[PDB]
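Visitor: Pasting a structure here, questions to come.
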Amino acid sequence: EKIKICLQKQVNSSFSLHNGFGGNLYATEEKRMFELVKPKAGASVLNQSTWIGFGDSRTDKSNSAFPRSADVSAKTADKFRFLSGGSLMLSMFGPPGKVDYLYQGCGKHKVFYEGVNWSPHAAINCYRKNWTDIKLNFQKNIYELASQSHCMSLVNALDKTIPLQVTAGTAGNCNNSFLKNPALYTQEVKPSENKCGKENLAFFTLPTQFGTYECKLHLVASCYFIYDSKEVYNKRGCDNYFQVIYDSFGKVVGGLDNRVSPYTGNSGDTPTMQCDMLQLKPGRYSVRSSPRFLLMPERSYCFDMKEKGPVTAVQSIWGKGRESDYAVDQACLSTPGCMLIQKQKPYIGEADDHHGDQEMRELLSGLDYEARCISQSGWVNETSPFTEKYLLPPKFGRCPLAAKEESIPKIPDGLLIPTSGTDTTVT
Amino acid sequence: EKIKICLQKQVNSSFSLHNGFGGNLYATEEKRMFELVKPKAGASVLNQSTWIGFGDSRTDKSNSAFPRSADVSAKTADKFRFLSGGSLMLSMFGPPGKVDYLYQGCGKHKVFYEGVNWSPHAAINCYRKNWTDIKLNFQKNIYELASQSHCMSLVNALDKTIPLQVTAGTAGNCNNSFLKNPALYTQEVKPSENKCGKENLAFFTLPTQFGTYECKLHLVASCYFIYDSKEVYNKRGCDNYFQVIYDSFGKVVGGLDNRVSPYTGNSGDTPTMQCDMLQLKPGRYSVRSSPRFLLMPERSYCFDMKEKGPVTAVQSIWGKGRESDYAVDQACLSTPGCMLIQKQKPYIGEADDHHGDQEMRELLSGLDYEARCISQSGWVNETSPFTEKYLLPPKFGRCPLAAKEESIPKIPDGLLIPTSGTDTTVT
Amino acid sequence: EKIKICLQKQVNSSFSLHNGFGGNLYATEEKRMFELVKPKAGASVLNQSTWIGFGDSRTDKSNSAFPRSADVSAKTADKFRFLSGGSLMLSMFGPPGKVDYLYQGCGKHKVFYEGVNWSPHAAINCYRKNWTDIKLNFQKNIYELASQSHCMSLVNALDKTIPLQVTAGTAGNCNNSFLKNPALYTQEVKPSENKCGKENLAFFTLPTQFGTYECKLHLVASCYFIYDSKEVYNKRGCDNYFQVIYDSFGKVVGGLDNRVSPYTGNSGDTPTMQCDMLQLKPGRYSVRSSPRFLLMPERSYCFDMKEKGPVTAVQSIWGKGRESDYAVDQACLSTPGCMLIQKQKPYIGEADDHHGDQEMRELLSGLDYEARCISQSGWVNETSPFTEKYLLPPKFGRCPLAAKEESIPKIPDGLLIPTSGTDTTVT
Amino acid sequence: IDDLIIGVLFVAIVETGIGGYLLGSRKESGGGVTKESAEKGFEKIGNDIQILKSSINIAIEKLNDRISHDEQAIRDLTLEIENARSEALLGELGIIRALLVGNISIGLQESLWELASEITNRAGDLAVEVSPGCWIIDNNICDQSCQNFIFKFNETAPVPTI
Amino acid sequence: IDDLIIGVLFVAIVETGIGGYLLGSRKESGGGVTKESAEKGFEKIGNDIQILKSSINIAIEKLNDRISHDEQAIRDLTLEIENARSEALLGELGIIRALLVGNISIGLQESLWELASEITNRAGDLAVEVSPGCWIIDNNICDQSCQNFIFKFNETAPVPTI
Amino acid sequence: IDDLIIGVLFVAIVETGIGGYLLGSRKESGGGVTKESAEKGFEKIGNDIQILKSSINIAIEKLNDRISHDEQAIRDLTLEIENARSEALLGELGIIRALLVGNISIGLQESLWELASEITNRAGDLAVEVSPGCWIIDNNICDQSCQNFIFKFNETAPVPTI
Ligand SMILES: *[C@@H]1O[C@H](CO)[C@@H](O[C@@H]2O[C@H](CO)[C@@H](O[C@@H]3O[C@H](CO)[C@@H](O)[C@H](O)[C@@H]3O)[C@H](O)[C@H]2NC(C)=O)[C@H](O)[C@H]1NC(C)=O
Ligand SMILES: *[C@@H]1O[C@H](CO)[C@@H](O[C@H]2O[C@H](CO)[C@@H](O[C@H]3O[C@H](CO)[C@@H](O)[C@H](O)[C@@H]3O)[C@H](O)[C@H]2NC(C)=O)[C@H](O)[C@H]1NC(C)=O
Ligand SMILES: *[C@@H]1O[C@H](CO)[C@@H](O[C@H]2O[C@H](CO)[C@@H](O[C@H]3O[C@H](CO)[C@@H](O)[C@H](O)[C@@H]3O)[C@H](O)[C@H]2NC(C)=O)[C@H](O)[C@H]1NC(C)=O
Ligand SMILES: *[C@@H]1O[C@H](CO)[C@@H](O[C@H]2O[C@H](CO)[C@@H](O[C@H]3O[C@H](CO)[C@@H](O)[C@H](O)[C@@H]3O)[C@H](O)[C@H]2NC(C)=O)[C@H](O)[C@H]1NC(C)=O
Ligand SMILES: *[C@H]1O[C@H](CO)[C@@H](O[C@@H]2O[C@H](CO)[C@@H](O[C@@H]3O[C@H](CO)[C@@H](O)[C@H](O)[C@@H]3O)[C@H](O)[C@H]2NC(C)=O)[C@H](O)[C@H]1NC(C)=O
Ligand SMILES: *[C@H]1O[C@H](CO)[C@@H](O[C@@H]2O[C@H](CO)[C@@H](O[C@@H]3O[C@H](CO)[C@@H](O)[C@H](O)[C@@H]3O)[C@H](O)[C@H]2NC(C)=O)[C@H](O)[C@H]1NC(C)=O
Ligand SMILES: *[C@H]1O[C@H](CO)[C@@H](O[C@@H]2O[C@H](CO)[C@@H](O[C@@H]3O[C@H](CO)[C@@H](O)[C@H](O)[C@@H]3O)[C@H](O)[C@H]2NC(C)=O)[C@H](O)[C@H]1NC(C)=O
């Protein structure tokens, strides 16, 4: 009778008190609003139809031992424009014997995985023993210009005019001819008998367009011979060496003039070739040089400058056995817009020692999915807005932000007991 | 008695359940938090006192048949600095007979509506048959420099010094004299009788200031004669044609040197003139050229580079009858910062066939009000933060964002019934 | 018996009604959520370990009369790299007698407080009466390059090669020798007896590195003599004056060539020296000049271009007595990235008339604390997100925003009475 | 809920029946569960609903554009950005929206409790108020007349004595 | 509402009268509507008000600056931008402000209901509690003494058993 | 608070005792304050708690990333920025979080009131309901049997006065 029943709310120690706007909650468990997200290491893209890749052989779908030799799936290989044994650099200079492939294509996002094919191993030397530096700079520009154009294509031949005294040249170091891009040309000249040739002048034209492709900017290679000194040069040459590229008006845009700059070679009696990367607007350029040699530019990569975009560059090296290089690596990391992909472990291929390495494969696997964000720190296709460590700089998309696991908000869970007003809670 | 009354909450089918933070609501109607906003097509501005326009005749307030002839209101015309028959380009080269107006003024936002006055129709030819290309580039720079300066003004005369062998020249095609900007100058020279003049050197000075106006950067035109070939040139000229503009030190800033570049003409026995747009810092420049002709720059547009700002450019064409051009259009669209205004229907004027077109009027009507935002997609003076289609790139102000009508949030309306807790709602 | 008690909520006039989400509140008092913040005038930094200063004497810790002579505390002086009587500009040209200090160091934030030491007062003249303009431009570049490099250092000597006809020169105006940077060199030449020297060619090398310091970019001074006219020049010189600096190829990067540009002097029979600021990539440059004089560059400031950062520049003037200049001020204000610090009152030092001015001290006091933000409008170490007036442009950190005191939100205070639903509130 | 004429705590969902605020009556020896609106009691709720709906307009109008001021001179497309900026602003708006609905909801219910109190405050005879919103009067003491007075409000045949 | 003295549901607006929480009493055969504060019952509300006001400080302090970090080296003016950024942050603050006021409001009222229960829980003699916050005791059984005990709380002369 | 056993208004804090929703009973001539759970009544709350917890998932998932789209090609470090951007987004999340907790809280309580009404709606014999959540029945009329029926719900040994 004189009893008393009551719906009671009782909270012990296994509690926790989450406070809220307009009433709180005691709870037995609690969990995070969002989970911290880890970046999947490797390369991926967004849109999947706005990307294109330039390939090796590890990407060459139409290669004999296919699946095996590949570092990518078929789906991916389909989006690649490769050809076994090629390299953008190889096509740039067209050295003898080495494969000359017409790389070109369009895409908002360009993925490069080429280069190994012209590593120190290639042991090419056409008046130059260590090409790496050039490789570096060449790559550096390809990436820069690539990250600002939509379309790009090798321009395998351009309108030019060579003088008559000069005649096509062949070289010992260059197997038995010469490179295709810097094109050698020479004229009989013997200083001894006091017969110095006719200083030559030759023109060349960077096109406004090349087939479908619109060229707003050309990447050409300005090359010249570096002699140790006058007398040495004067051994086979008559006055003072020089090669210069002037523009429509006599403005100079490149070269080397030993008539005002000092000789800086150190290769003894024979010169060394130096190739500078030049970005030239389209037009009619001319070059002037000392009689004996003329290194005429006859090729280039053409970029429209239509739009900005991301660039992924995969490192290209040999399995053990042959000497590789990090020009690519260096270059990617030294230019805004490209993301470098590198292996931690060495290369060991399935097809053979140099094709189909596991790591690389699980690295470039992302190219098959659509990510929410891609960074130099990796990619992520998950959805939370937070991550443990700060994603790295070149990054595109909806990238999560860094935040301590603790600092993220908590949601009440398990048993919930609503708290009332103020001193409602009495022990 | 044993009745039971109850304030009851009942909801049928004409309901809808809007849920909220801390209780929900059932409702009979619902409406959008904000309405999608359409952009008004045409041109407008913000601040109304920070803008200035450069005019034609369709803007010339002091024109005979006024209201009629205008494409703008009086209020607007007041903010314009025009003069019937003028064109920035016309003032740049001052061709014979054509009106030469001193365009100049300041403003955070510059609105250009000139040009038609030097369209193919004008049939001007001073050694050049189709001026459009030049018009294009000229416009291109005006807009660029204009979008980076606060003030700009034509510089109708600059300190110069012409050599004695040379004397003012007149031309057949140029009515019977010559342009005012590229200024012809010549000297008697007959190759036949082996009398080649004295290669000339002349100076000229881009001023640091021009009246109130401060010049941090000058737009000058570098011109030269394009010959088909040597012999042709050698018909009236002595060695090899050339005209070059050097800077304080002998650096070249422009021109054409046929002593190193090839001849590229195809106009038969008489040359063609080519005019390059050059941006020059103020200073003392010099030019050198083959004896016979000297095209001395004698005018320019001067820009301080004080501040960035928007630029609207209205297309300028003739009503039907005379030939028009799209240099303006092309140019605006090809330079960051300016917004192009174009007509869909042709021109049919009230005053006469070429002045006072309806479309244009309702297009430039916006210049009378203050917008919240202006874009290449149109302007808007309303206030919602959303719109159906993405506004186009060059845009300034508080532009609304694209969003599907559906996706915008809904507000409960009509009959509201508060829902309580959980299973409060029972069938 | 028939009474009635009620917990009543009554609100008179001393009320105010704050409305909220889910219930309102009547209150007797109210206060702002945040307080408006004033910027402390003067200079400060963030991180305190990422900054470095280049000093005078007013910063020189190792100065005789220390505390007194200083304009900064010890703590601050420690972070400075100064030396009494120095000036970056002084070290740039190394004039005779004046202190030549090797300024160099690293920091994300660089604070400059030097310059007074080469003010008009210094009355130095080495073929130039008013150096201020040069000071201006020199400072201008230091700041620019400084705000883009992490490390910078004076390069007191660089690999060069001087011809034989020429021999070290000394000058009357230049006490009795010459500047250290633009280095005079001459060769006997007497036009009268028709003995014109041998036009000279000399080389010089901007290094890629200088001790720890990496040089991605060099600031060198290109100087030359400005003659009134030929004949005047022809008084002591033979043909036409000229000094030019070419790059690896014959590209010109600077100088003056009176063989194509007009003579512009007005100092009568003796020339005037002009010094341009040049930014040069590292390499081997050459210079050519008329026989008689050769002003060879022999020093420079070297900057890596590693990273962007803030720059504070304190104005440097004399106490009353000697003539000062505003080159610094002008320069700071004219370059993005640096913040200028100026005094309102004049200089009156404690140590003596020119060292230890009160104002300056309370100005540079901030250098001792860590600010939340620094702007050209002052700094603030407080924490509210709002301020009365808009902070000035060059500013870094978490700067508060401008907002009217009123417009900031209000918090209920004093006596609080909860309002219930709708018409809950009645008379 | 409770049988078929639930209190001011629950809400009847009758896909095809009448809808709104109404008086649900039922006897213990009766199968007919009368439902009918008392447009005279509603007179409050209805007006309060207006006052409530009025607030939204204000607060909505009050949304001082968390909208950005642009100086985009460059021509490159930014849809991927504009889009994301919008998706967010949309989200921001959603929350502050729910914030409004809830407040209304709260204030409306708190306003239905205003009726009860008022209805309850209408006799010790009535004063049965079982569950909130529901009460059981005795029609032997409280004939229709006062029932109507108590609820509906016809002001005829109520309570004199005093 | 009601007569000269209402419940814990409404709030009296007397532009010039006393203000605060107080005890409104009135008899049926009386014109004098006594209003007076019971600073002993207030003792709870008052303290709770503090506790409540305390929270704001926290949550406000808690506003971890939705404030931007800048690296503005360029010198161009940005007021049109700074301004718009401010108008927004101001707006953001406003909402979270109302969020606080409402929460307080809610908790305060919920705290006024804490008194009723407590006052009601003070006798079957009192236990008249008509409308919420209002009750009608009989001074023949509940003389001032217990009235004061019931409400005000002097702890002298009341009780219904033990 | 209500002696040793309070109503649906307050919440007992017993650092080491049982925890949850339960039935607190106590007689007037008894020292033993029985506490025990009626897992049959809980059956509602428990399920509702689920329904409630369910909502969070939705609304949280619903957070359509107030996350920025970047085109950062430059290499300069931005931590001072990324950090501040994060501290803010974190803050934004916090509020919308409390927003969820409170809504839950509100709906849960409003759901506990759903029980009372339902329990109260279980006899004129019970119908003592003193304070909200608490009621005093007479075991002379309401023996354990109905007590269990009234609350717990065993469906055995009631008492219909008809
Ligand atoms: C030495 O040379 C320096 C620089 O060439 C001269 O300093 C400059 O002097 C002029 C006139 O005193 C200043 O320009 C003036 O500015 C004011 C306001 O800004 C304006 O009203 C005038 O119309 C004019 O533009 C200029 O600020 C100043 N520059 C600096 C850095 O101080 C100096 O005058 C020369 N000294 C002698 C003795 O010739
Ligand atoms: C909305 O309003 C709530 C009240 O309805 C806020 O809560 C506050 O009240 C509690 C008491 O229930 C405070 O507790 C303090 O005291 C205890 C015991 O000594 C301490 O353990 C505890 O650390 C506190 O100091 C709460 O702290 C207080 N606020 C908070 C955030 O806990 C509720 O917080 C408020 N909602 C928001 C979003 O501010
Ligand atoms: C705050 O809490 C509310 C509960 O009071 C949330 O609501 C939820 O509860 C209702 C019941 O009134 C659910 O309605 C039924 O139908 C829906 C169909 O959409 C089911 O999803 C649900 O399980 C029920 O069967 C609501 O659905 C449910 N939420 C919603 C959004 O409808 C209310 O949403 C919450 N407020 C916020 C801002 O989250
Ligand atoms: C949540 O909903 C509340 C209502 O329950 C809002 O409050 C309001 O309080 C009263 C009643 O609606 C309004 O009074 C208006 O009418 C009276 C007529 O006597 C005028 O005197 C008064 O000036 C008003 O015009 C309040 O105006 C209204 N408050 C507000 C701020 O609109 C409550 O505001 C709402 N929550 C939020 C955050 O708005
Ligand atoms: C269930 O929902 C509502 C319950 O009210 C019904 O819709 C409403 O129907 C009434 C008819 O009585 C409409 O009233 C009309 O109002 C206008 C003024 O607005 C007046 O001019 C007319 O004479 C008429 O009285 C009311 O507008 C309407 N509201 C809506 C939102 O539809 C609905 O029909 C109900 N269904 C059933 C089966 O009862
Ligand atoms: C209408 O209501 C307001 C709010 O209560 C009244 O203002 C209040 O006036 C009282 C005077 O009794 C103030 O209280 C006193 O405060 C002093 C502080 O030094 C204290 O020493 C006294 O013991 C006493 O508590 C109270 O602070 C003040 N409150 C506010 C917010 O101003 C006002 O008087 C009322 N109008 C009328 C006609 O009563
Ligand atoms: C006060 O905190 C909790 C209140 O629930 C008590 O711990 C609880 O202990 C029960 C078992 O007695 C746990 O049940 C678990 O899941 C099901 C029932 O839900 C049962 O079949 C399993 O065997 C299992 O025990 C309940 O989840 C658990 N909750 C927590 C947070 O520990 C705790 O014992 C209480 N303290 C005291 C002194 O009673």
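Chain B uses Swiss-Prot numbers throughout; the residues present, in order, are 15-441.
The header says X-ray crystallography, 3.2 Å.
Cβ atoms are placed via backbone N, Cα and C, with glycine included.
So Swiss-Prot lists the following for this protein:
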- B:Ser71 to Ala: 96% loss of esterase activity (MUTAGEN)
- B:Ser71: active site, nucleophile (ACT_SITE)
- B:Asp261 to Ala: 64% loss of esterase activity (MUTAGEN)
- B:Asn280 to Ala: Complete loss of esterase activity (MUTAGEN)
- B:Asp366: active site, charge relay system (ACT_SITE)
- B:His368 to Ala: Complete loss of esterase activity (MUTAGEN)
- B:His369 to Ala: Complete loss of esterase activity (MUTAGEN)
- B:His369: active site, charge relay system (ACT_SITE)
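Map the listed features onto the structure and describe their local environment.
Guide: In the three-state DSSP scheme, B:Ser71 (mutagenesis position) is classed as coil. The Cβ of B:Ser71 (mutagenesis position) has 23 other Cβ atoms within 10 Å, all protein chains considered.
Over all protein chains present, the Cβ of B:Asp261 (mutagenesis position) has 19 other Cβ atoms lying within 10 Å. The DSSP secondary structure for B:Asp261 (mutagenesis position) is coil.
The Cβ of B:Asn280 (mutagenesis position) lies under 8 Å from the Cβ of B:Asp242, each of which sits 6+ residues away along the same chain. Secondary structure from DSSP puts B:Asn280 (mutagenesis position) in coil.
Under the DSSP three-state reduction, B:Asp366 (active site, charge relay system) is assigned to strand. On its own chain, B:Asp366 (active site, charge relay system) has B:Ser83 as residues at least 6 apart in sequence with a Cβ closer than 8 Å to its own Cβ.
Of all Cβ atoms in the protein chains displayed, 19 besides its own lie within 10 Å of the Cβ of B:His368 (mutagenesis position).
Sequence-distant contacts of B:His369 (mutagenesis position), defined by Cβ-Cβ distance under 8 angstroms and a gap of at least six in the same chain, are B:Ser71, B:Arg72, B:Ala79, B:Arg82, B:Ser83, B:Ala84, B:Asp85, B:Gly363.
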Visitor: Hey, which of our recorded positions B:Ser71, B:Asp261, B:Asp366, B:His368, B:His369 end up with a Cβ under 8 Å from chain F?
Guide: none
Visitor: Distance check, please: Cα of B:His368 (mutagenesis position) against Cα of B:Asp261 (mutagenesis position), rounded to an integer number of angstrom.
Guide: 45
Visitor: Near ligand 1, meaning Cβ under 6 Å from any of its atoms: which of the recorded positions B:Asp366, B:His368, B:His369 fit that description?
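Guide: Going through B:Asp366, B:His368, B:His369 in sequence order, none turns out to be close to ligand 1.
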